[PDB]
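Participant: Submitted below is the structure of interest, expressed as structure tokens.
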Number of protein chains: 2
Amino acid sequence: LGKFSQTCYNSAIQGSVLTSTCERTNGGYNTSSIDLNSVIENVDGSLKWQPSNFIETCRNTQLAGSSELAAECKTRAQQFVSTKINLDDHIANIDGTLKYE
Amino acid sequence: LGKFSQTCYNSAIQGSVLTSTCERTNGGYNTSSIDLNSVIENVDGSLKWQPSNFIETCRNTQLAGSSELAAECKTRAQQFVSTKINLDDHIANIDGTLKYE
Ligand SMILES: CC(=O)N[C@@H]1[C@@H](O)[C@H](O[C@@H]2O[C@H](CO)[C@@H](O[C@@H]3O[C@H](CO[C@H]4O[C@H](CO[C@H]5O[C@H](CO)[C@@H](O)[C@H](O)[C@@H]5O[C@H]5O[C@H](CO)[C@@H](O)[C@H](O)[C@@H]5O)[C@@H](O)[C@H](O[C@H]5O[C@H](CO)[C@@H](O)[C@H](O)[C@@H]5O)[C@@H]4O)[C@@H](O)[C@H](O[C@H]4O[C@H](CO)[C@@H](O)[C@H](O)[C@@H]4O[C@H]4O[C@H](CO)[C@@H](O)[C@H](O)[C@@H]4O[C@H]4O[C@H](CO)[C@@H](O)[C@H](O)[C@@H]4O)[C@@H]3O)[C@H](O)[C@H]2NC(C)=O)[C@@H](CO)O[C@H]1O
Ligand SMILES: OC[C@H]1O[C@H](O[C@@H]2[C@@H](O[C@@H]3[C@@H](O[C@@H]4[C@H](O)[C@H](O)O[C@H](CO)[C@H]4O)O[C@H](CO)[C@@H](O)[C@@H]3O)O[C@H](CO)[C@@H](O)[C@@H]2O)[C@@H](O)[C@@H](O)[C@@H]1O
Ligand SMILES: [Mg+2]
């Protein structure tokens with residue numbers, strides 16, 4: 001997994017946002033960033049990769065109305081159930097960019 | 001917090017990724033995406049927001065060479081220590097975009 005660096009150049013971190021420029025699979029070069037705020041966690045002073053089971057345990061995601069996200073997710077009993085969450089609660093538009101806050 | 005849909009339009013969800021076109025503070029629009037895999041999680045079938053603490057308990061982050069992220073983070077005793085994590089562990093280039101796997 002990961003390894004992004006081998007095919008990216010000119011990466012910068014600022015605050016918690018990583019930005020880098022990376023080879024498109026065939027052809028061009030894209031510059032993109034990802035906010036680490038949500039992939040990294042501090043545990044008693046050490047940076048740890050923070051896990052989430054969303055993708056792994058949920059399915060059929062779809063946007064309802066303007067902000068609601070819907071999916072079906074495995075209950076601890078391995079059963080799929082319906083479920084939704086209002087993306088409006090914490091996804092904000094910060095000067096044109098969607099941001100988790 | 002949040003309320004992106006008040007000032008964004010033409011939104012979509014593909015897998016766990018959300019895309020939308022949002023108003024810059026004053027001026028035009030920008031179309032960004034945000035990967036929701038590390039932003040919410042599935043608890044016994046119900047979706048919830050995944051909190052984190054990187055932003056609120058570490059400070060002065062820095063890029064170290066190719067892929068190494070460095071910072072100072074707070075410990076269970078309440079003191080800051082240096083700490084690093086190799087971003088190459090789980091940050092991959094996916095066809096020009098940075099993704100967390
Ligand atoms: C310089 C000069 O010459 N000025 C002259 C003035 O006479 C006059 O000034 C104003 O210009 C503004 C600029 O556009 C006018 O339009 C807009 O309004 C606001 C202004 O932001 C300021 O207030 C923000 C807080 O607002 C809270 O309270 C007010 C009512 O009192 C309401 O709007 C809300 O209910 C809101 O409540 C929320 O906030 C509390 C905190 O107390 C929080 O606990 C709760 O969550 C609660 O829900 C404040 O946040 C903001 O900070 C900015 O100010 C400075 C920079 O100047 C920095 O310190 C900050 O970092 C930041 O830049 C101001 O103090 C503002 O909302 C508008 O900008 C938004 O929209 C853009 C897209 O269109 C987007 O790009 C921005 O990033 C921002 O987007 C956010 O909001 C939209 C919905 O509006 C949402 O869909 C997005 O997801 C995004 O979400 C965040 O938005 C707010 C905070 O920004 C939060 O509510 C959300 O939870 C979330 O965090 C824009 O500036 C303004 O009306 C006008 N005069 C006024 C207002 O009296 C101008 C005329 O324009 O003329 C000059 O001559
Ligand atoms: O160990 C890395 C981790 O993720 C790997 O997937 C990413 C991969 O990037 C892809 C890579 O493949 C290109 C295509 O196959 C193309 O058809 O062939 C060329 C060879 O000439 C490949 O470059 O490279 C492109 C551009 O460089 C990239 O856009 C693709 O997504 O490998 C890079 C290496 O840094 C990494 O960022 C990603 O991991 C995955 O394959 C696997 O090794 C791991 O799960
Ligand atoms: Mg997370």
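Each residue, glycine too, has its Cβ placed from N, Cα and C.
Experimental mutagenesis is annotated in Swiss-Prot for A:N30 to A, Q or V, with the remark: Prevents N-glycosylation upon overexpression in yeast without changing anti-HIV activity. Under its mutagenesis entries, Swiss-Prot includes A:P51 to G with the note: Protein is mostly monomeric and has wild-type anti-HIV activity. Among the mutagenesis results in Swiss-Prot, A:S52 to P has the note: Protein is exclusively dimeric and has moderate anti-HIV activity. The residue drawn here is the original one.
Mind mapping these onto the model and telling me what they sit next to?
Facilitator: Every protein chain considered, the tally of other Cβ atoms within 10 Å of the Cβ of A:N30 (mutagenesis position) stands at 15.
The secondary structure of A:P51 (mutagenesis position), as reduced to three states from DSSP, is coil rather than helix or strand. A:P51 (mutagenesis position) counts 13 other C-beta atoms within 10 Å of its own C-beta, drawing on all protein chains shown.
Packing around A:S52 (mutagenesis position) is summarised by its Cβ count: 19 other Cβ atoms lie within 10 angstroms of its Cβ, all protein chains included.
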Participant: Expressed to the nearest Å, what is the distance separating A:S52 (mutagenesis position) and A:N30 (mutagenesis position) at their Cα atoms?
Facilitator: 27
